[PDB]
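Have a look at the structure below, then the notes.
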Amino acid sequence: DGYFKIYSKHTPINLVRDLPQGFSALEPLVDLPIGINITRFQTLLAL
Amino acid sequence: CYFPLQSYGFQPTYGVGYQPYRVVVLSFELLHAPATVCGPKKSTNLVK
């Protein structure tokens, strides 16, 4: 409905090369009035 | 030949009609994109 919805979580880990088994549910971190039909995404990383 | 612009003459001695008048237009569109604004929502004392 033209809004964006961001949900997040953070947890510490001791894990080497795969996702944690077990469970949690992400909280809505923020909601934004963006208004754009979205078809593709990219991520920004440090160098 | 003429240059396309000319200044406006506004002076403190002028009568009504020649004096300067400010204009504001509140252009808006409704019911396409997502909304972001409304007028005020009032509230009243916390009844228990």
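Note that chain A is numbered according to Swiss-Prot, with residues 198-244 shown in order.
Positions of Cβ are set from backbone N, Cα and C atoms, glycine also.
The annotation that Swiss-Prot gives for the mutagenesis experiment A:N234 to Q reads: Increased resistance to neutralizing antibodies. Around the Cβ of A:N234 (mutagenesis position), the same chain contributes no residue under 8 angstroms that is 6 or more positions distant in sequence.
Sequence-distant contacts (6 or more apart, same chain, Cβ under 8 Å) of A:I210 (variant position) comprise A:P217. In Swiss-Prot, the entry for natural variant A:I210 to V states: In strain: Omicron/BA.2.75. The structure shown retains the original residue.
In the three-state DSSP classification, A:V213 (variant position) falls within coil. Taking the Cβ of A:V213 (variant position) as centre and 10 Å as the limit, one finds 5 other Cβ atoms among all the protein chains shown. Quoted from Swiss-Prot, the note on natural variant A:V213 to G is: In strain: Omicron/BA.2, Omicron/BA.2.12.1, Omicron/BA.2.75, Omicron/BA.4, Omicron/BA.5, Omicron/BQ.1.1.
Here Swiss-Prot describes A:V213 to E as a natural variant; the accompanying note says: In strain: Omicron/XBB.1.5, Omicron/EG.5.1.
Within its own chain, A:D215 (variant position) has no residue 6 or more apart in sequence whose C-beta sits under 8 angstroms from its own. Natural variation at this site is recorded by Swiss-Prot as A:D215 to G, annotated: In strain: Beta/B.1.351.
In the three-state DSSP reading, A:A222 (variant position) counts as coil. Counting every protein chain shown, 6 other Cβ atoms lie within 10 Å of the Cβ of A:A222 (variant position). As a natural variant entry, A:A222 to V appears in Swiss-Prot alongside the note: In strain: 20A.EU1.
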Under a three-state reading of DSSP, tell me whether A:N234 (mutagenesis position) is helix, strand or coil.
coil
